[PDB]
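**Q** Take a look at this one; I'll ask things after.
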Amino acid sequence: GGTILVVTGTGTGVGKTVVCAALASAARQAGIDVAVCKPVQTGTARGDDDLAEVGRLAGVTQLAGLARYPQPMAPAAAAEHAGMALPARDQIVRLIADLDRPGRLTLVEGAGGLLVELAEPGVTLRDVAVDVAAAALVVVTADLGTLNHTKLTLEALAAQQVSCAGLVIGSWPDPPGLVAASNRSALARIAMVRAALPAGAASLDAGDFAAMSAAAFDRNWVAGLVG
Amino acid sequence: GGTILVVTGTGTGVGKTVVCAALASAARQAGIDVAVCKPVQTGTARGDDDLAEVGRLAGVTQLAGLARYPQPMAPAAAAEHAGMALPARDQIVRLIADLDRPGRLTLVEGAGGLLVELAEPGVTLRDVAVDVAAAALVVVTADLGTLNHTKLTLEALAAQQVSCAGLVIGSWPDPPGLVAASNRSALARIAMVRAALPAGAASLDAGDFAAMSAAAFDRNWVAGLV
Ligand SMILES: O=c1ccn([C@@H]2O[C@H](COP(=O)(O)OP(=O)(O)OP(=O)(O)O)[C@@H](O)[C@H]2O)c(=O)[nH]1
Ligand SMILES: O=c1ccn([C@@H]2O[C@H](COP(=O)(O)OP(=O)(O)OP(=O)(O)O)[C@@H](O)[C@H]2O)c(=O)[nH]1
Ligand SMILES: [Mg+2]
Ligand SMILES: [Mg+2]
C-alpha cells in the first residue's frame, strides 16, 4: 500500500486540521497524491467541518468522512446526545484502508487528542493507527503546558509501538516570547519539529497558504514520506 | 510512615493547590495530621506561593519547600532564566520521606502536569512518587479536552506502577453546562471522583473553606487515607 499518517495532537483546537491542509498542500506540490480522512466529526450543528476546511485551504479533493454529530462535544457524548452510535473500530479501519494506495499520502485527523474515544468500547485513534500500521504526527502548541502534554502523548504512542513522525507547532506567534521560545527549544529536544505554521494560517488564501505550506515543511522530509 | 499522596493534575492552573488545601482541611477536621510539600515554587516575582495559599485556607503549618524562582515559568526554564539549577532528586525525595511519619497525611505538589521537569536532571513528580512509594491524586477540569488529558495522565501513572488515589475536579462550574455535566459522568466511568470543588473556592475565608472542604469529600474515604 502507501503511507498512512494519523495527525493527532495534544488536545482539541491545537491546529490538527490546519496542519493536515498544510502537509497535504506541501506534499501535493512535491508530486505526492494526497487523501485526507476525518472518520469522526463533531459539532456540525455549529458548522464544524474539518474535511471541508482542508479542501478549502489546500484544494485536496480526496476527502473521506464517516460519522457526523451535531453537538460540539466529545464524540461519545455528541453521539449519545443525538440518539446515534459511534462507528465500530473496523468501520474506521476500513474507511482508511480503502484510501491507502502506493505513492499516496493518506492523512487521518482524529477528534480532539490521542485518547479520545472514537469507537466503542474505548477505541482510540491510537488503536486505529496500530491496525493500519500508521505513524503519528503530533500537533502541539507553543503555550505553557505544551511540554507535559507532548511528552504524555509521545509516551502514549510508544506504549503501543506507534511510531512518532514528529511534531508540528500548529500556531506560531510573530514574534514569540520567553515561554514560547523555551517551549520550542525544549520540544525540539525530545522530538523532531517538522513545522511551525504562522498563526492565522487558517485565514490565508490559496497562494499564501501554498506558499506558507511549502516553506513550512522541509521538502525533503515530505517527499521522503512516501516512496 | 504514614500516607504520602502526590497531588498532580492534567496541566497548569487546574487547582492542585486548592485541592491540596481542601483535602488537608478535610483531613485536619478528621483529626489527621497533615503536611504539604511544594519542593519547587516559581513565579515568586508576581507573588505566587502555593504553600502560603495552603497555610491560609487550610491551617497547615508543616509546609516544606526547597527552591523558589522569580520567573512565572516551568521550573527548568525559570532555573535557566536565573542562571541556577533545579534542586536534586535526592533532596526532594529525602525532604518528603523526612516529612512522612505515621498518623500523618503528607501531600506533595509538583508544578503543572505530571511530566514537567522538577529536579536535575529531567526528573519529574512521577519519579518522586516512585521513589517515595506515593499514590497520586489527579486534579482535573470538567472542560472540553479533560478526558484525553485525564486518560493520558492515568496511563503514565500506571506505566510506572504509581497507584491512582482518584480524581478531583479542581473547579466545578455554576451552573454546569452540558459539556461539564457530561464530562463529570464520563470521568466517574474512568476513576473515582473524590470531590468537585465549587468554582471560586480559592477565595473563601478559612472558616468558609473548611466548611466547604468537609462537605466536598467523603468522610470514610478521607479517614481511610491514614
Ligand atoms: O474561539 C475560538 C477562536 C478560534 N478558533 C479557531 O480554531 C482554529 C484553529 O483550530 P484547528 O481546528 O485547526 O485545531 P484542531 O484541528 O486540532 O481542532 P479539532 O478537530 O480538535 O476541533 C483557528 O482558526 C482559530 O481561529 C476556535 O476554534 N475557537
Ligand atoms: O486567566 C487566567 C489565567 C491564569 N490564571 C492563573 O492560573 C491559575 C489557576 O489555578 P491554580 O494555579 O491555582 O492551580 P494549580 O495549583 O494546579 O497551578 P500551579 O501550581 O501548577 O501553578 C492561578 O495561578 C491563576 O492565578 C488566572 O487566574 N487567570
Ligand atoms: Mg480540527
Ligand atoms: Mg499551584
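The chain as shown is numbered from 1 upward.
Structure method, as recorded: X-ray crystallography, 2.4 Å.
Cβ atoms here come from the backbone N, Cα and C positions, even for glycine.
Dumping what Swiss-Prot says about this protein:
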{"type": "ACT_SITE", "residues": "A:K38", "note": "active site"}
{"type": "BINDING", "residues": "A:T12, A:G13, A:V14, A:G15, A:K16, A:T17, A:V18, A:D50, A:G170, A:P198, A:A199, A:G200, A:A201, A:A202", "note": "CTP binding site"}
{"type": "BINDING", "residues": "A:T17, A:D50, A:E109", "note": "Mg(2+) binding site"}
{"type": "BINDING", "residues": "A:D50", "note": "ATP binding site"}
{"type": "MUTAGEN", "residues": "A:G170 to N (Swiss-Prot position 169)", "note": "Decreases affinity for NaHCO(3) 3-fold, for CTP 1.8-fold and for GTP 3.8-fold"}
**Q** So among A:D50, A:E109, A:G170, all listed as recorded positions, which is physically nearest to A:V14 (CTP binding site)? Use the C-alpha atoms.
**A** A:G170
**Q** Fill in the CA-CA distance, A:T12 (CTP binding site) to A:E109 (Mg(2+) binding site), as an integer in Å.
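**A** On Cα coordinates alone, these residues lie 11 Å apart.
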**Q** Considering only CB atoms and a limit under 8 Å, which binding-site residues from A:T12, A:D50, A:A199, A:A201 lie near chain B?
**A** A:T12
**Q** Whole-number answer please: how many Å between the C-alpha atoms of the residue listed as 'active site' and A:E109 (Mg(2+) binding site)?
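**A** That comes out at 5 Å between the alpha carbons.
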**Q** How big is the Cα-to-Cα gap, in Å, between A:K16 (CTP binding site) and A:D50 (Mg(2+) binding site)?
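**A** A:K16 (CTP binding site) to A:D50 (Mg(2+) binding site), Cα-Cα distance: 9 Å.
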**Q** Which of the recorded positions A:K38, A:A199, A:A201 have a Cβ less than 6 Å from any atom of ligand 1?
**A** none
**Q** Quick one: largest C-alpha distance among A:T12, A:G13, A:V14, A:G15, A:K16, A:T17, A:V18, A:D50, A:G170, A:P198, A:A199, A:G200, A:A201, A:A202, binding CTP per the record, in angstrom?
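**A** Between the outermost Cα atoms of A:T12, A:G13, A:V14, A:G15, A:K16, A:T17, A:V18, A:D50, A:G170, A:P198, A:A199, A:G200, A:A201, A:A202, the distance is 19 Å.
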**Q** Whole-number Å distance between the CA of A:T17 (Mg(2+) binding site) and the CA of A:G170 (mutagenesis position)?
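**A** Cα to Cα, A:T17 (Mg(2+) binding site) and A:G170 (mutagenesis position) are separated by 9 Å.
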**Q** Around the Mg(2+) site formed by A:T17, A:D50, A:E109, which additional residues qualify by having Cβ within 8 Å of the site's Cβ center?
**A** A:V7, A:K16, A:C20, A:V36, A:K38, A:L51, A:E53, A:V54
**Q** Check each residue in the chain of A:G170 (mutagenesis position) that is at least six apart in sequence and keep those whose C-beta is under 8 Å from its C-beta; list them in sequence order.
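**A** Sequence-distant Cβ neighbours: A:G9, A:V14, A:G15, A:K16, A:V18, A:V19, A:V139, A:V140, A:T141, A:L197.
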**Q** Starting from each candidate's C-beta and looking 10 angstroms out, tell me which of the binding-site residues A:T12, A:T17 has the most other C-beta atoms.
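**A** Per the Cβ count, the most surrounded site is A:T17.
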**Q** Rounded to the nearest angstrom, how far is the Cα of A:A201 (CTP binding site) from the Cα of A:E109 (Mg(2+) binding site)?
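**A** So the Cα of A:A201 (CTP binding site) lies 18 Å away from that of A:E109 (Mg(2+) binding site).
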**Q** I'd like to verify something. Among the binding-site residues A:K16, A:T17, A:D50, A:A201, which ones have a C-beta closer than 6 angstroms to some atom of ligand 3?
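**A** Only A:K16, A:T17, A:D50 meet the Cβ criterion.
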